[PDB]
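Trainee: Below: one structure in structure tokens.
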Amino acid sequence: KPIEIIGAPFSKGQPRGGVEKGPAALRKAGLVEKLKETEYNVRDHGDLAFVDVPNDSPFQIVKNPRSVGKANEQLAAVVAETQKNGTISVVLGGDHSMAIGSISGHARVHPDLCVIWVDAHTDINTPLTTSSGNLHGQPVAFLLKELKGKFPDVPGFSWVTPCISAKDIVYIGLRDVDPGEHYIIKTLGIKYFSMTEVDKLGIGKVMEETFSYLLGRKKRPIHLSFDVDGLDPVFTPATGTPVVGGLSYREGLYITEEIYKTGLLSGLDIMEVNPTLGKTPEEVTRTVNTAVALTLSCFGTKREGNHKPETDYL
Amino acid sequence: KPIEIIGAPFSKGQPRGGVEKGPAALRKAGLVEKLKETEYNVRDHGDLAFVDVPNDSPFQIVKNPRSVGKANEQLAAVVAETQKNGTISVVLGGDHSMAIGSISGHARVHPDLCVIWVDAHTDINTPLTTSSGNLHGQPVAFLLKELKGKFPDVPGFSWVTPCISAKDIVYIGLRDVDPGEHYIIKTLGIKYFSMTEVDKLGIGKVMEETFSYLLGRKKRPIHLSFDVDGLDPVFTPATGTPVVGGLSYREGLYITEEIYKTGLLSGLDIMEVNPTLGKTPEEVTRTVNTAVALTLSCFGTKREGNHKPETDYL
Amino acid sequence: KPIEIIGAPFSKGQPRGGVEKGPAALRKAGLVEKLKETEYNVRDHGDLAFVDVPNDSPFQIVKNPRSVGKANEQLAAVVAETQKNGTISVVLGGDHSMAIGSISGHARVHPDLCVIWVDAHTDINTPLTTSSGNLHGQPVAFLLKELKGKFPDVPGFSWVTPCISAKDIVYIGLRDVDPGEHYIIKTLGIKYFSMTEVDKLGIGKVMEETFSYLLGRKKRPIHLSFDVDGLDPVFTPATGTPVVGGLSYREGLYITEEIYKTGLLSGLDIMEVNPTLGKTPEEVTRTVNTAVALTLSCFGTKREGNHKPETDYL
Ligand SMILES: N[C@@H](CSCCS(N)(=O)=O)C(=O)O
Ligand SMILES: N[C@@H](CSCCS(N)(=O)=O)C(=O)O
Ligand SMILES: N[C@@H](CSCCS(N)(=O)=O)C(=O)O
Ligand SMILES: [Mn+2]
Ligand SMILES: [Mn+2]
Ligand SMILES: [Mn+2]
Ligand SMILES: [Mn+2]
Ligand SMILES: [Mn+2]
Ligand SMILES: [Mn+2]
């Protein structure tokens, strides 16, 4: 099966600059090279080039709506394309607002996909409930069907179509949820596992329930939108919104290990890696590497080790 | 339901100065303000003022017995009072020796309460088994019934009455127990979960067994005496007795989260926070904040998030 | 029951110098003294003195084969001796290649022993599958029966006899396995718990299955070969091969605590501690201490605490 790396050097989803340098560091850490060494065909599509919408006025509170709507429009197109040709799309990137485009382009080719969202935040704020207007905290809002027409239309997102419902998404890692965001997820009966659940249940049982809940009836494609801040700040210190008491490095690998085993991985999001937010070179390296490592886990790399088929090492 | 903050800036329970500055930093970190934002009525009773017993000679090994006996006498009175009026008493404080007074005053108004003691130490040394004489490591000894008249009477604790028995107390976090202390807890068949049990069982199952063991028959009030050193030194570095390999920040929040859900929280002890023991400002801040956070957990604040009832955020 | 400390300051098992300074630091940290304080008879046999084989040419890729074969030959003899007299042998040491000698000498006196191997690596590379030739990564290869005559004879290991089979060994901590190594352990149906299993199952259940799998039928002696790098780099930072996402300080104590309770501990290996690889004095101290602590756990020291029998502390 083929794999395609898509860089999405974008950062207008949030105020802190640096995330556009994300895909660049992930590659610099040998994400491709390493990937090639697995049982998958790798092809680097390069980093999409975004054209900055001049005079992008803030739609009420929502900031840079047109720049983000155009950036995501462009990507969704590219993702749909590689999905079309039967390959797995892997989106390295800047902020998490690019998930709007990634999950959209994916949904087109596979309208029956479900989403496993590993993040410390829900990112389900509507243009009406954000307190910052930063779009990187509203992706789920544009993609959900139930949240359709529950908020005014935004400059540039016209092209979007609420493709997935609240019964096809699952959260794992939540620990910092806004009042409104909590309202929406309790209102729409969305399935999730907050750090407290992860604590009570254990990561093993979490993944167990997440699959039987999303693949119970029909076995559909899986889109893994992984927000690097879903691990405790200790492991992935270089991000915009660190939040203590989160997933651990082991837990994050186990979650990507189990998803691999389901053989249903169709799309991936290695979002929020910001090479400029590390208090020391170490931290940034720590962060870029676990991101890399998490990605390789999604595509084979097992901790127990791996060996090439049909080869007798003795 | 009402809540009442009672500062007890005392520190003669142990040699290291600084803990009396405890309640002051907890408030400085917005403990009240934040508390108010929950579904509870908050009322700051202020910091009790302790009068130093002059010429307080050491009763054999036990040090500052009269100062501690008088400090705890004063508090017990105050705690009983707010307990009397039907409010939850929250004791911020200096050393853990003030637990003698807190649990006493509480016991009066509710003689059927049980105690969940999150600490790395047992603090069940009798004036006869301490090796330091520091009283902050003997609280349980004065409160237990079975340990009645098993040690000589001390200058100033006359007013105390062994109110609870060893079948109403539960330990969670133990990892540094003296020879004698271990003897006593094995002798009196006291229930506890040492870091090893927490390791074997998982925090989820720990809490499960702790409740069915203390609320199995009758559902009684719960007194949570939380010694901040019960978390690993990494999370709460500013204390008198750091001990590695302890509870983690997540575990600590889960323990306070579950206790909240039992709806039986009557008294709380946020003991041992020492603003002057942090190797760097960071450490102190780290410590004061998790202490704060643990307290808010006890009264509502959930990681999955919260929203105000009867309010339609859409 | 008696205990005997045997230093094996050897380091030709791997390229990085420093490990021969291992036993010296472990003792410098009071390993003996502390040990004495337990219910065991302690006797320091001192550090074996190894004679360097001059002109030790590399057998193909395998390096320093004669120096290592002679070093291990010497030790096996000493270990068999103290095992003979009915005492427990504790081998402090340099690299893990010395396990060949330790487990051999042990097997002689107790041919029915099983091995619990706490390590991040399998160390089951045959002189034919190593990529470095470093012997500290091939111990199991020489000791296994099934791997008999599957590789050419090496200069100096003639004296060895594949004494244990793949159904008497168990791995716990694996997270960095070579392709070949993985092949061998899957081929020989060897039992193990990789960090992923530890994650899914929990350490408690791990130990549970490890015992019922090795002591299910017959209750035999246990040889614990503990590779200090089996803990995450955070706790034992001073080693040759750090690997992230490994066992935690608590987990490591639990594993040694449970093995103690089985009352079957016959031999111990406190391998790989390298006092010269610590980025700061702290790290080395951190490392030497947990090593020490893990050892004391094997012989009694419980976290819940200990008290001397027949002594009424009241
Ligand atoms: N509540 C915050 C959410 S911050 C979004 C964090 S993320 N996961 O990087 O998208 C907001 O007001 O935007
Ligand atoms: N074993 C020690 C116990 S130190 C008490 C620690 S605490 N939890 O802060 O009260 C003593 O001799 O007092
Ligand atoms: N695959 C490595 C294994 S490194 C052995 C690590 S240890 N546990 O210290 O023996 C090799 O090529 O020797
Ligand atoms: Mn996000
Ligand atoms: Mn996030
Ligand atoms: Mn205490
Ligand atoms: Mn304590
Ligand atoms: Mn090893
Ligand atoms: Mn190793």
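Per Swiss-Prot, chain C residues shown: 6-319, in order.
Quick check of the header: X-ray crystallography, 2.8 Å.
Placement of Cβ uses the backbone N, Cα and C atoms for every residue, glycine included.
According to Swiss-Prot, the protein carries these features:
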type	residues	note
BINDING	C:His101, C:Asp124, C:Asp128, C:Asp232	Mn(2+) 1 binding site
BINDING	C:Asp124, C:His126, C:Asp232, C:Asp234	Mn(2+) 2 binding site
BINDING	C:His126, C:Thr127, C:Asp128, C:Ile129, C:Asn130, C:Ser137, C:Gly138, C:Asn139, C:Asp183, C:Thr246, C:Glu277	substrate binding site
MUTAGEN	C:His141 to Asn	Reduced affinity for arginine and reduced catalytic activity
MUTAGEN	C:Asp234 to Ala, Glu or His	Reduced manganese binding and strongly reduced catalytic activity
MUTAGEN	C:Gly235 to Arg	Loss of manganese-binding and activity
MUTAGEN	C:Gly235 to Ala	56% of wild-type activity
Trainee: By Cβ count within 10 Å, point out the most packed of the recorded positions listed: C:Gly138, C:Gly235.
Mentor: C:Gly235
Trainee: When you look at C:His126, C:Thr127, C:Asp128, C:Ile129, C:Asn130, C:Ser137, C:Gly138, C:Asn139, C:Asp183, C:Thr246, C:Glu277, which the record names as binding substrate, what is the longest CA to CA distance in angstrom?
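Mentor: Max span of the substrate binding residues, Cα based, is 19 Å.
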Trainee: Of all the recorded positions given, namely C:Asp128, C:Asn130, C:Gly138, C:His141, which is spatially nearest to C:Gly235 (mutagenesis position) at the Cα level?
Mentor: C:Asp128
Trainee: Around the Mn(2+) 1 site recorded as C:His101, C:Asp124, C:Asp128, C:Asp232, what other same-chain residues have a C-beta within 8 angstroms of the site's C-beta center?
Mentor: C:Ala104, C:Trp122, C:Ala125, C:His126, C:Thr127, C:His141, C:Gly142, C:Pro144, C:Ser230, C:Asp234, C:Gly235, C:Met276, C:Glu277
Trainee: Give me the CA-CA distance between C:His101 (Mn(2+) 1 binding site) and C:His141 (mutagenesis position), in Å, as a whole number.
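Mentor: Distance (Cα to Cα, whole Å): 5 Å.
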Trainee: Could you check which of these recorded positions, C:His126, C:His141, C:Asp234, sit within 10 Å of C:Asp183 (substrate binding site), going Cα to Cα?
Mentor: C:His126
Trainee: Indicate the candidate from C:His101, C:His126 with the smallest number of other Cβ atoms within 10 Å of its Cβ, considering only these binding-site residues.
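Mentor: Sparsest of the binding-site residues C:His101, C:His126 by Cβ contacts within 10 Å: C:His126.
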Trainee: Let me know how many other Cβ atoms fall within 10 Å of the Cβ of C:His141 (mutagenesis position).
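Mentor: So the Cβ neighbour count for C:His141 (mutagenesis position) comes to 30.
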Trainee: Near C:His126 (Mn(2+) 2 binding site), meaning Cα within 10 Å, which of C:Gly138, C:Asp232, C:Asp234, C:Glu277 (recorded positions)?
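Mentor: Correct set: C:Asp232, C:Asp234.
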Trainee: Where ligand 8 binds, which of the recorded positions C:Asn130, C:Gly138, C:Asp183, C:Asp234 are close by, with Cβ under 6 Å?
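Mentor: Near ligand 8: none of them.
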Trainee: Looking only at DSSP and grouping its letters into three states, which state does C:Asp183 (substrate binding site) belong to?
Mentor: coil
Trainee: With an 8 Å cut-off on Cβ distance to the C:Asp124, C:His126, C:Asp232, C:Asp234 Cβ center, who else from the chain surrounds the Mn(2+) 2 site?
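Mentor: So the additional residues around the site are C:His101, C:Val123, C:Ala125, C:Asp128, C:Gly178, C:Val233, C:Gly235, C:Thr246, C:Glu277.
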Trainee: Other Cβ atoms within 10 Å is the metric here; tell me which of the recorded positions C:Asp128, C:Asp183, C:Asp234 scores highest.
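Mentor: Answer by Cβ density within 10 Å: C:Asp234.
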Trainee: Any of the recorded positions C:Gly138, C:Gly235, C:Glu277 with a C-beta atom under 6 A from ligand 3? Give them in order, or none.
Mentor: C:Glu277
Trainee: Just to verify a number: CA distance, C:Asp124 (Mn(2+) 1 binding site) to C:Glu277 (substrate binding site), in angstrom, no decimals.
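Mentor: Between the alpha carbons of C:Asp124 (Mn(2+) 1 binding site) and C:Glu277 (substrate binding site) there are 10 Å.
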Trainee: Between the binding-site residues C:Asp128, C:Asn130, C:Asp232, C:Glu277, which lies closest to C:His141 (mutagenesis position), Cα to Cα?
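Mentor: So, of the listed binding-site residues, the one sitting closest to C:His141 (mutagenesis position) is C:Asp128.
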Trainee: Given binding-site residues C:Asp124, C:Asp183, C:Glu277, which are under 8 Å from chain A when comparing Cβ atoms?
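Mentor: In terms of proximity to chain A, the binding-site residues that count are C:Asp183, given in sequence order.
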Trainee: Given the recorded positions C:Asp128, C:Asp232, C:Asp234, state which is nearest to C:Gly138 (substrate binding site) when distance is taken between Cα atoms.
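Mentor: Spatially nearest to C:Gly138 (substrate binding site) by Cα position is C:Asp128.
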Trainee: Do you know offhand how many angstrom separate C:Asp128 (Mn(2+) 1 binding site) and C:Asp234 (mutagenesis position) by C-alpha?
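Mentor: Distance between the two Cα atoms comes out at 12 Å.
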